[PDB]
Amino acid sequence: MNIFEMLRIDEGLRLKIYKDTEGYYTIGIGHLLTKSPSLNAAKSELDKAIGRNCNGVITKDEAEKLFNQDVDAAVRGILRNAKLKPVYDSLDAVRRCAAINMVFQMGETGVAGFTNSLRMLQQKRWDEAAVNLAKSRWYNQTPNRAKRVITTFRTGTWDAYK
Ligand SMILES: Cc1ccc(I)cc1
Ligand SMILES: [Cl-]
């Protein structure tokens, strides 16, 4: 298992524009296009991202390239953030994947509310961090996804994905 296989399981693959769990236009392996309600705005964002007139549909190769770009961007966001980088650097490789997963889903701003969880993770208080992470809108809105990610933080294993 690696970060790409983990996120592919959590996000799935769709080659036509779809709506995510919050109702936002998305394509590929969880690539957010826009938070605007306008399908035309989403199609414009798609064409700009891919570099051709897609009319709302992409190829599997295109989805996989967007996905590589999005994972790279999540990692770079962690490394440039003075609050996230020291926590990330303290984690083992499996728990680092759980961190990337959360940033991929919620972005740097979405993780800003997890300040107490970050401190517990840096101190390697895994059970306490797991409870704190579950006290969140994230866990209440996408509980199965959150349970897999939290279990990965708690155990440092891939058991929730196997
Ligand atoms: C919630 C969370 C976000 C970033 C890191 I690094 C660890 C935990
Ligand atoms: Cl879920």
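Heads up, header says this was done by X-ray crystallography, 1.5 Å.
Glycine too: its Cβ is placed from the backbone N, Cα and C atoms.
Summarising the annotation, Swiss-Prot assigns active site, proton donor/acceptor to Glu11 (among others). Listed in sequence order, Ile29, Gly30 are the same-chain residues at least 6 apart in sequence whose CB falls under 8 Å from the CB of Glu11 (mutagenesis position).
In sequence order, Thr26, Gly30, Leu32 make up the list of same-chain residues 6 or more apart from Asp20 (mutagenesis position) whose Cβ falls under 8 Å from its Cβ. The annotation active site, proton donor/acceptor is assigned in Swiss-Prot to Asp20 (among others).
The 10 Å shell around the Cβ of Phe104 (substrate binding site) contains 22 further Cβ atoms across the protein chains shown. In this structure, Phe104 (substrate binding site) is part of a helix by DSSP. Summarising the annotation, Swiss-Prot assigns substrate binding site to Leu32, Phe104, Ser117, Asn132.
Recorded in Swiss-Prot as a mutagenesis result, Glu11 to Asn carries the remark: Loss of 84% of enzymatic activity.
Quoted from Swiss-Prot for the published mutagenesis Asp20 to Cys: Nearly no effet on specific enzymatic activity. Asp20 (mutagenesis position) falls outside any helix or strand according to DSSP and counts as coil.
Annotation of the mutagenesis experiment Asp20 to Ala, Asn, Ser or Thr in Swiss-Prot: Complete loss of enzymatic activity.
According to Swiss-Prot, the mutagenesis experiment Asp20 to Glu or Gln carries the annotation: Loss of 99% of enzymatic activity.
The secondary structure of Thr26 (mutagenesis position), as reduced to three states from DSSP, is extended strand. According to Swiss-Prot, the mutagenesis experiment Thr26 to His carries the following note: Facilitates transglycosylation more effectively than hydrolysis; covalently bound substrate.
Counting every protein chain shown, the number of other Cβ atoms lying within 10 Å of the Cβ of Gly30 (mutagenesis position) is 21. Under the heading of mutagenesis, Swiss-Prot lists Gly30 to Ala and annotates it as follows: Almost complete loss of enzymatic activity.
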Here are some recorded positions: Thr26, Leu32. Which one has the most Cβ atoms within 10 Å of its Cβ? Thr26
